[PDB]
Every structure is written in structure tokens, then in C-alpha cells.
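**Q** This structure is in C-alpha cells; I'll ask about it shortly.
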Amino acid sequence: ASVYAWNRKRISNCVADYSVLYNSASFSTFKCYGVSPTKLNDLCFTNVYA
Amino acid sequence: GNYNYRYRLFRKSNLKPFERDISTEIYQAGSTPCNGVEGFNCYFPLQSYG
């Protein structure tokens, strides 16, 4: 989508494998501002907005 | 900007009490080994306060 109409996907009621997302080398920027990248597979959240 | 004061942004494990780490070895922040060379998910541990 465009940036004025950014698509919001609700990630909920599922188990999330952030290790595949983090170990992918295609991403040129992986910067977190409230959590740790190595602790995404350990923490639990109510829902995720993408 | 006074950049002469630095803190250890990245380390593998928490320190002991009264333990000092001055080792300027590279950190591996991803699955790919760094081999002492900066790159993707390879960062210097010491970053300066602005």
C-alpha cells in the first residue's frame, strides 16, 4: 500500500516465529524501539499491528 | 556534541558486580558470524553519548 493509506494487519490468536524474520538477510533495516530483537521469541503480547 | 564518553551498547551476557569490560571485540547480533568484521548485524559494542 501507499504511505498515506498504510495497510494495518492485526496479528492475533497465533504463535509467531520472529526468528525467521530476524535471521532473514534481505532486510536492510531492523531497528526496535521498545523491545529487544533477541527477546521477541521469548515475550508474549496481546496483539500485533503490522 | 561531546562524544568522548562511551557506553557498552552490546554484550553477550550481564556483568558480575565490580566487573569491567574494556575489550573492543565485535558483537554478533544475528545468525551470521562476523569474524571481527562489521557488516549486517555486526556492530561495535561502544557507542558515544551525544
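Following Swiss-Prot, chain B shows residues 447-496, kept in their order.
The backbone N, Cα and C atoms fix where each Cβ goes, and this holds for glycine too.
Below, the features straight out of Swiss-Prot:
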- B:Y453 to F: Decreased HLA binding to NF9 epitope. Increased binding affinity to human ACE2 (MUTAGEN)
- B:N460 to K: In strain: Omicron/BA.2.75, Omicron/BQ.1.1, Omicron/XBB.1.5, Omicron/EG.5.1 (VARIANT)
- B:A475 to V: Increased resistance to neutralizing antibodies (MUTAGEN)
- B:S477 to N: In strain: 20A.EU2, Iota/B.1.526, Omicron/BA.1, Omicron/BA.2, Omicron/BA.2.12.1, Omicron/BA.2.75, Omicron/BA.4, Omicron/BA.5, Omicron/BQ.1.1, Omicron/XBB.1.5, Omicron/EG.5.1 (VARIANT)
- B:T478 to K: In strain: Delta/B.1.617.2, Omicron/BA.1, Omicron/BA.2, Omicron/BA.2.12.1, Omicron/BA.2.75, Omicron/BA.4, Omicron/BA.5, Omicron/BQ.1.1, Omicron/XBB.1.5, Omicron/EG.5.1 (VARIANT)
- B:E484 to D: Increased replication in human TMEM106B overexpressing cells (MUTAGEN)
- B:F490 to S: In strain: Lambda/C.37, Omicron/BQ.1.1, Omicron/XBB.1.5, Omicron/EG.5.1 (VARIANT)
- B:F490 to L: Increased resistance to neutralizing antibodies and human covalescent sera neutralization (MUTAGEN)
- B:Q493 to R: In strain: Omicron/BA.1, Omicron/BA.2, Omicron/BA.2.12.1 (VARIANT)
**Q** Around B:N460 (variant position), how many other CB atoms lie within 10 A of its CB?
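**A** Taking every protein chain into account, the count is 6.
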**Q** Below 8 Å between Cβ atoms and chain A: which of B:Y453, B:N460, B:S477, B:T478, B:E484, B:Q493 make it? I'm asking about the recorded positions.
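**A** Only B:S477, B:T478 pass the 8 Å Cβ test.
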**Q** Calculate the distance in Å between the alpha carbons (Cα) of B:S477 (variant position) and B:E484 (mutagenesis position), and round it to a whole number.
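**A** Cα to Cα, B:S477 (variant position) and B:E484 (mutagenesis position) are separated by 14 Å.
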**Q** Please identify which of B:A475, B:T478 has the densest Cβ environment, defined as other Cβ atoms within 10 Å, among these recorded positions.
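**A** Checking each of B:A475, B:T478, the winner is B:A475.
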**Q** State the Cα to Cα distance, in Å, between B:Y453 (mutagenesis position) and B:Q493 (variant position), rounded to an integer.
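**A** On Cα coordinates alone, these residues lie 6 Å apart.
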